[PDB]
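Report on the structure given below.
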Amino acid sequence: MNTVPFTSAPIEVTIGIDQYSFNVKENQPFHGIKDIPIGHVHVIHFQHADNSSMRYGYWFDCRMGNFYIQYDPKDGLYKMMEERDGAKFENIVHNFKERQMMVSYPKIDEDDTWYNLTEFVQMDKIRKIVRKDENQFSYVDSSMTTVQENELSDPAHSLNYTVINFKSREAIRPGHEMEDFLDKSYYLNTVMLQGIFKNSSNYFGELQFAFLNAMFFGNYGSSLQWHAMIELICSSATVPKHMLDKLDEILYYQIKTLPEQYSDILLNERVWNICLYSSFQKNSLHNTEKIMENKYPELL
Amino acid sequence: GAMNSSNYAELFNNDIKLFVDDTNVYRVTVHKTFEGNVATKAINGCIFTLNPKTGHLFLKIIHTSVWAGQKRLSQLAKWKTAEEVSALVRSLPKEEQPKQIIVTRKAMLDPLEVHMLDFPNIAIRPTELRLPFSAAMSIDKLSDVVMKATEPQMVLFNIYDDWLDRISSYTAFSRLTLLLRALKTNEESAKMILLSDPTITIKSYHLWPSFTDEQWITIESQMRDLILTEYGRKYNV
Ligand SMILES: CCOC(=O)c1csc(NC2CC2)n1
């Protein structure tokens, strides 16, 4: 169980850690988060009390180093940093636990929610989508745009998701125009799975990361990517049976986690109605269709 | 974007454009089977691809053999339309290729866009105009060449005959659309108007009769009367 200490909390902020959150008052004696489960990526995220604009945060994996948060009064945000001096870090942390100044990652033992949302998410892949190679952790905020959004402007601050475009030469074989547009299996299995992602695990990892970015930071460009990756599978007549079963589980837990008041903006009506009721895979997503129908029947 | 009454003179500027109408591509007769069920029999169709500035009509005849053994023919017809339009553009010299293609039905947008991916600088546009190009098969010579075809074939016409010698392309298109609107609203009466006088003939190399300027005003007036009327006989006004 690892720890992300905070130097201090000089500004009032709501702090998130994965799907949990808590309020820290201005100058409250808060010194970080302990008992973070090893073996998963994590995200620590913030919404300042004064300015609800710019939600931002950090993806990290405690196995990759000792990380801490420090408020920067010049740039005006809580910054993640790496502490290279291992003994300095352990000593700092032990002092803060002894004075009980840390919140405990509050995982219920029955609860697999976080695993189910990050099953295929790896730090190494996050770092290729979010390019900042000098750091082991990845910053994301609400405003960051994706590579594809920039094709339709600062490249250093972009989300380099895999570009998916259904009316593109990559997507459409010469001479198979109707075939490839109405049944995207070629684009899914050959172009994307075999060619670009290499396996379905990496595909699902990017899909899960896009969803999480979209939910936690309100990244519109991540939502775009999440829905595009769902739609590419549902619009394929030929999908490996194991991918379909796994997709149903992935989406089920994503829909389970979306709090009732945020789905009106997140759920793209067209994609979901097409996927659940018109597409080749309309009958292959039983768990996802049952939760969608009981939790969000208006959208449909 | 979409073509409408606000930007109607754009049709007659000097950027090459084509209208594509697919409403006569997949044509069927519906009939009863010996068992009392219903079946369709396809008949020959055509893509109506028209330069509105010059009158040049690229009439791609769709022979019924193109449907043999195929499923979902109404869907296929839109993609067949897009395949043939794309093939036509690729066959034209670069300086003859259109800068825009306007489809008369919005369901042609995605099929054409996909087939034209190699031509990213050709704009594919819908229109809000309810153009009467479906009536093209009421033009006897066009109907004749379509029904007689025994194989796929492209036939080139000028749908304005020699009008551009005397009138502008805006006026020629307006006359064309009035004639076609009349033929669509009441084909028999429209055709009666066009041919009542046996001394006005259709030249062998023309589609419409050889009307003088004055006779065209009478004719156009009779077509507007017909269209007006039918709109009464239809809505009782
Ligand atoms: C857990 C709370 O959910 C949100 O905060 C939320 C979900 S999608 C979103 N915003 C989309 C970019 C448009 N904001």
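If you go along the chain as it appears here, the first residue is 1 and each next one adds 1.
Here the Cβ of each residue, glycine as well, is placed from N, Cα and C on the backbone.
Non-local contacts of B:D21 (mutagenesis position) by the CB criterion (under 8 A, 6+ apart in sequence, same chain) comprise B:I47, B:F48, B:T49, B:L50, B:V103, B:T104, B:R105, B:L131, B:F133, B:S134, B:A136. Quoted from Swiss-Prot, the note on the mutagenesis of B:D21 to N (Swiss-Prot position 1853) is: Reduced growth at 30 degrees Celsius. Strongly reduced growth at 16 degrees Celsius.
Annotation of the published mutagenesis B:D22 to N (Swiss-Prot position 1854) in Swiss-Prot: Reduced growth at 30 degrees Celsius. Strongly reduced growth at 16 degrees Celsius; the original residue is retained in the structure shown. Reduced to three states, the DSSP call for B:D22 (mutagenesis position) is coil. The Cβ of B:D22 (mutagenesis position) lies under 8 Å from the Cβ of B:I47, B:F48, B:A77, B:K78, B:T81, B:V103, B:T104, B:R105, B:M108, each on the same chain and at least six residues away in sequence.
The mutagenesis experiment B:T23 to A (Swiss-Prot position 1855) is recorded by Swiss-Prot, whose note states: Reduced growth at 30 degrees Celsius. Strongly reduced growth at 16 degrees Celsius.
Looking at Swiss-Prot, the entry for mutagenesis of B:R105 to K (Swiss-Prot position 1937) says: Severely impaired growth. Reduced growth at 30 degrees Celsius. Strongly reduced growth at 16 degrees Celsius.
With the fewest other Cβ atoms inside 10 Å of its Cβ, the least crowded of the mutagenesis positions B:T23, B:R105 in this structure is B:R105.
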